[PDB]
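Before any comments, here is the structure.
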Amino acid sequence: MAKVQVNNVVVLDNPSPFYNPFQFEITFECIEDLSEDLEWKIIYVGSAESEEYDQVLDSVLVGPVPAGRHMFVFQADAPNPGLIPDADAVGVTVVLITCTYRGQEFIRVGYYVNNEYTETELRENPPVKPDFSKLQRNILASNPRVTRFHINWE
Amino acid sequence: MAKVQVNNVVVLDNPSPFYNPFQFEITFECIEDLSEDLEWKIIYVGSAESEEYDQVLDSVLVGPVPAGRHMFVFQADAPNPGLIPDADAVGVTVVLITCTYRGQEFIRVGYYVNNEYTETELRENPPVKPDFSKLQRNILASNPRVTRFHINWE
Amino acid sequence: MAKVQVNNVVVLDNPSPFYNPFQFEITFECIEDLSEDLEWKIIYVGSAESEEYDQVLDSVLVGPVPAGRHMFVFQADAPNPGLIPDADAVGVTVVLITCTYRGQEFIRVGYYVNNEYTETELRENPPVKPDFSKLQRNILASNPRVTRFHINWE
Amino acid sequence: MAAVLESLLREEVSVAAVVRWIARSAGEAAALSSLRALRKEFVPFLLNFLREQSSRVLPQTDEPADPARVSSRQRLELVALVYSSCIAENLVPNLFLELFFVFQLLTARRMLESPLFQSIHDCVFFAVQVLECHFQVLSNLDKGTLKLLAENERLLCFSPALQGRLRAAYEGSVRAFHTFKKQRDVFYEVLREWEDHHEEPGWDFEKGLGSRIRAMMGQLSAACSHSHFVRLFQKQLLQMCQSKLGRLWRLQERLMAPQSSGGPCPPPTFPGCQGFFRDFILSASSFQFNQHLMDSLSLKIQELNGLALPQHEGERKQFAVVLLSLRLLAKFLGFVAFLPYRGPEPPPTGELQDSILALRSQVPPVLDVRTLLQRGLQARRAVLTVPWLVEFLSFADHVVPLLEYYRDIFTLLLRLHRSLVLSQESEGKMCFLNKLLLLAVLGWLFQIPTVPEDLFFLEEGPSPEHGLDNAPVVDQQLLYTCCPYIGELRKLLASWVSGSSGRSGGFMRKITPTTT
Amino acid sequence: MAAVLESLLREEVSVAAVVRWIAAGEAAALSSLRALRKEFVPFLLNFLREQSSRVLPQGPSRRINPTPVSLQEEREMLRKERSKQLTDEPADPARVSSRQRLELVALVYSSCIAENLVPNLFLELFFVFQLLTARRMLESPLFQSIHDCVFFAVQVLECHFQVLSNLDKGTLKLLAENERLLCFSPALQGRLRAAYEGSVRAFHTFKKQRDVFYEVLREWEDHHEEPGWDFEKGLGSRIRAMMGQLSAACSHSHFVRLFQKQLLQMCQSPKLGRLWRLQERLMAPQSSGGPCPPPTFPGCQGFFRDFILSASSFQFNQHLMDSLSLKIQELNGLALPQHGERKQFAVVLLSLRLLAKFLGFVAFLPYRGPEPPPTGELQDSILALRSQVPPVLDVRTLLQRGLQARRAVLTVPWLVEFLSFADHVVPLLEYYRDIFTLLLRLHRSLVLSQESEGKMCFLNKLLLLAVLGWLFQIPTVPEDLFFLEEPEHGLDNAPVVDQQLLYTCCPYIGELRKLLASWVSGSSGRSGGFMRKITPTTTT
């Protein structure tokens, strides 16, 4: 029986242009006090082909947690457009948010990312190479995929 | 009557060290739709001896606002320690949040910020030069100050 | 599970002389309506050496039994002194109460009975011929005895 | 219906000839062989015919019996001889159930070529005639039955020799954690509460103890210390369930009598103190607890069956204790093990049956009974092992007889039954009491509705040391304790004279109850 | 323990001699260390992992969009209040500290790996790939630099072509594209390049019970992916009531039949080309559980585990336990024809593994305790109390019959997985020891370098070795078992095993690709050092 569970996650700043940093709001419930600091990660899958184009955004630690429920807001920087292959630079992809405790991952949440040209002529026929000044990022918050793992806590 | 009403301002990530960015969760009101962008700024007071030490941290622009109870999270960077006077770096100072519409402001909000050393041996006899590497920032969110104006809304 | 449960049995007119008739008030509850009429029986134990000295005082057949709790009063005649041997005439005896459904006993109720002379001299020096005209019978209502069995009610 | 009965009644063949023909495997044999198709059907046809005839007589101004008023003599004598010779060669499964039927015939009161038993005198004469051939079995009953049977006047009227013989026979007479302690304290508290309040009217076990027990089990499962709890449970059950001042106990024994109308062959039921644990186990509903209990009980049963009892020829009392403990443990193990499959529906014949047999036959049984029975029987010691084995099978469901594994055990038991001769002592080299106990316990097994009734009839044919067999270890007290239904013959005898004077009977006097 | 290592280091004996000894003066010299033969392999392994610990890891005009659901006046008050308060280095061969000792150690390691003395092959390969994947910071300690580590890893990895040529496209692509191996062995990288371009009667109430059961499942698969969902809290009431009704109606057989049929039907299997590959990322296993993850129920198999854990009735478990045993017994003896293309083998194997998993999980549930028996004198009592009850399935006889008539590939997988969910005391019993020693004997004989002995396909040997190497690292099984313990042509010959089946049987194999992708994703020293800390906000 897991102790810490997420109760609601709400995405902020959507839709928005490509260069805006990511915003999230996470609340979670706790049964009994935790001994060590928590850890969170955000992973952006640059290319749908394989995992060689993964860009890590940021990783933070959460202070000591007493019993009860808490809320906080997570912020991370924009991804580097230079490392993304030009084939995957338009279409759909996946953004991963994961949590680790005592060096063990125990819950993963992911979203579908919609990257499309705002100008309809570029959406009907896009340019030969990207223009990141005209792209817009959309996150499908209506269908969040989650998966939880059983780990050791004591 | 004021078309835009500030309901509540919530202070996040407190207490925190100096370099932690400002995180204010604010909910505002709109009686009717607004046809132009709302500009928000965060102003840090530098010194009580003179007004030349005040700094501007960040500003944001808010998209079209229909009538409702919309909310967004304001994020601002930490003040630069290079311009704050030494006699004012150690002590307690004020931060200000204002709103502007069409180049004229209608509300001013001010919070009180305490820059207090954490460790007691440094608290008793602080050194001559303020040490931002270990100092702490505390925000007294329980006692805010409010001021309201009449503005040419039409 | 048993469809019929006996709630409480209350002793009437205690003590009383030997010739006084036996009296009982029977409280029982039935969960569902039965298909046959219930029958009751009482047996007096003349002696502990053999079952040949039992008297069948009376037997009654209750009318149709719907669901719910039911109460009724039992009336029966006194035992005949002639059939009782003198050795067990004065001492301790037991009276039994049994109820049968489909001719199957499922609850047996027992009560201790102590017969003793009222007069002091008769108590100290009883005569050779046990005089039943001066004997008082008492019922120890403090210690009822009940025993149940598993039967095929359907 | 068979043609043999009227043929023998009309003086064709000897009774001994038909008894040898039925028991084994010049023109008399050829005449008998012409009716070979009815050989198997003779015994139940005769038993049903005799039962149906008594319906006129049996209770479904008094006239004393008279030996000179019989309707006929020859037919009754032949029928009685046939009946006696059927018991003498063991053609019937349960001798004491047949003794109850003749005793019932002995106390008739009121109301083929020709129907028999047209008068009370004929029935009484029949009952007297058949009883005369079984002096040996009656002579080893209890003292009270000898009292009652030696004073009746019917035997004196019809046979003074029998009365004299019975009268003369009278003179023969005698690591764990901390929470386990809290759980055991709660368990002892619950035991004390039941010991005190279980007798008062209105008590319901489930409503009064259906909450604390489940919580105790849940916390025990969380702590994972079932072994100690099971050991304590078994020790407590074994210690407690087994066991002028001569008047109080005798009188109180009336108030703990078994069901009156259930005799002579009643279904099994836990009496007295043993009934407490049944509801505990039923309301526990725990998977781990049941598994640990089965393991512990199986190990305990197997360990005790191999005791090497010393013998001498002083006295020894350990035999009764070990036998009773084995019986109790086997009964509880059998009750627990076959709990899931106790379904109230027999399996209809057809292709659908084979699927059930295939599905239920690939799992081994919880205790290897067959090898234990085979190994024990080879080295005498049958009296020590048969009773608890009989108790174990008594709780099985309907499928078990249809299975292949247990048919060998049933065939072995049937082969053993036919060897249990009572008269033929010169070759048995066995004591009478052991024979009487084994015959009574085997004869009770075939009466349960679960076992098919026809298994006893439809069988073509069933076919060395100094051990515990020869010693007269069984006592009359032990025989009566392990065979509680034997004493109902005395209860029937007692009712003969009790309901004589106060014969009211009718006028049922209906009474209507009241309700709020 | 280190005497043999010192002797081999200072050129006293030959590697082949000690290899043959473990598996005329040289024999006499080696016989002087007779008592230390059994401890050589674990000591060498531990010494290797210890020396690796020096290098391997320890263990303003912004715009927003809304989301629907003079400064002189303040100076006086502020004054009053204040008064009141008052770069990565390249690798090349030339900076190596030594060559002879490193070459000897690498050769010994490779010889030990090739002859199958180590417990697990893939664990050692993952350790070689870790030693190949580091970048920063006896007579004498080893590994003063990254060069030394890279040279050692490349020397060992040179002699294992055959295993490296049988994985999927991705790992071969990244291994042939590697930027470091070009400095140490161009021939090996050309070889793996050519390989890459070379690879291509019932009651009426049963209807109500079935309808309720179908309604229950329609609640799970459409709401088990929303955050905050709980199984027992949301469904712990209806299931118990339905199961009690079933027990009252004494109709467990039909419900068990339906349950087994549904479990077998659903749990197998219910631009598209890009969507299918993209979806694989979200369903990935634990990112830190490898290379020996504990048994788990991924995918749709987890629903039944929680269902059983929630029901907890006596009657249901017995019926399920019997039915699964019957289905397993029936399916083992199917006579699969051998000769076009055959596919039924995959279905049979995937069914058998799942059935064995579920039976093993149900059967051992009561005994799965937390602790071993601490002593050797009290333990025999529990051993005696436990060993008497016969097992639910005659597994030893089934294995013995299977191996006697070839059929090796069709029996070992599901049998090996069945023992996975055992409790902690099983290995101490008398019965299962024979099964374990038979498995040891089977594992020893399989050698990848010999093919003339018999006729077994290479992929079959690889699958058998990989499966057998995962059982012995389960925490329940004690580690000392490995070291202290010391005809017809048929199914085992035909090439029935494909790459897809091998990768589906052992998902942990693919973690080698993850370690290669981690190297190239880390194209610079991004955001190293101290990291931001945030204090949580609490509400009441």
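Each residue, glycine too, has its Cβ placed from N, Cα and C.
Over all protein chains present, the Cβ of A:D37 (mutagenesis position) has 14 other Cβ atoms lying within 10 Å. Swiss-Prot documents A:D37 to A as a published mutagenesis change and attaches the note Abrogates interaction with CHAF1B and HIRA.
Under the DSSP three-state reduction, A:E49 (mutagenesis position) is assigned to coil, being neither helix nor strand. The Cβ of A:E49 (mutagenesis position) lies under 8 Å from the Cβ of A:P85, A:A87, A:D88, each on the same chain and at least six residues away in sequence. Here Swiss-Prot notes a mutagenesis experiment, A:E49 to A, with the remark: Loss of interaction with TLK2.
While the structure shown retains the original residue, Swiss-Prot records the mutagenesis experiment A:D54 to R with this note: Reduces interaction with histone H3. A:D54 (mutagenesis position) is surrounded by 19 other CB atoms, counting those within 10 A of its CB over all protein chains shown.
What Swiss-Prot notes for the published mutagenesis of A:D88 to A is this: Loss of interaction with TLK2. Reduced phosphorylation.
DSSP gives A:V94 (mutagenesis position) a strand state. For the mutagenesis result A:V94 to R, the note given in Swiss-Prot is Abrogates interaction with histone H3 and histone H4. Loss of interaction with TLK2. Reduced phosphorylation.
Annotation of the published mutagenesis A:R108 to E in Swiss-Prot: Reduces interaction with histone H3; the original residue is retained in the structure shown. For A:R108 (mutagenesis position), applying a Cβ distance below 8 Å and a minimum sequence separation of six or more within one chain yields A:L96, A:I97, A:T98, A:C99, A:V146, A:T147. According to DSSP, A:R108 (mutagenesis position) is assigned to a strand segment.
In this structure, the CA atom of A:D37 (mutagenesis position) is 27 Å away from the CA atom of A:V94 (mutagenesis position). For A:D54 (mutagenesis position) paired with A:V94 (mutagenesis position), the C-alpha to C-alpha distance reads 11 Å. Take the CB of A:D88 (mutagenesis position) and look out to 10 A: across all protein chains shown you find 18 other CB atoms. In the three-state DSSP scheme, A:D54 (mutagenesis position) is classed as strand. With a 10 A radius on its CB, A:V94 (mutagenesis position) counts 17 other CB atoms from all the protein chains. A:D88 (mutagenesis position) falls outside any helix or strand according to DSSP and counts as coil.
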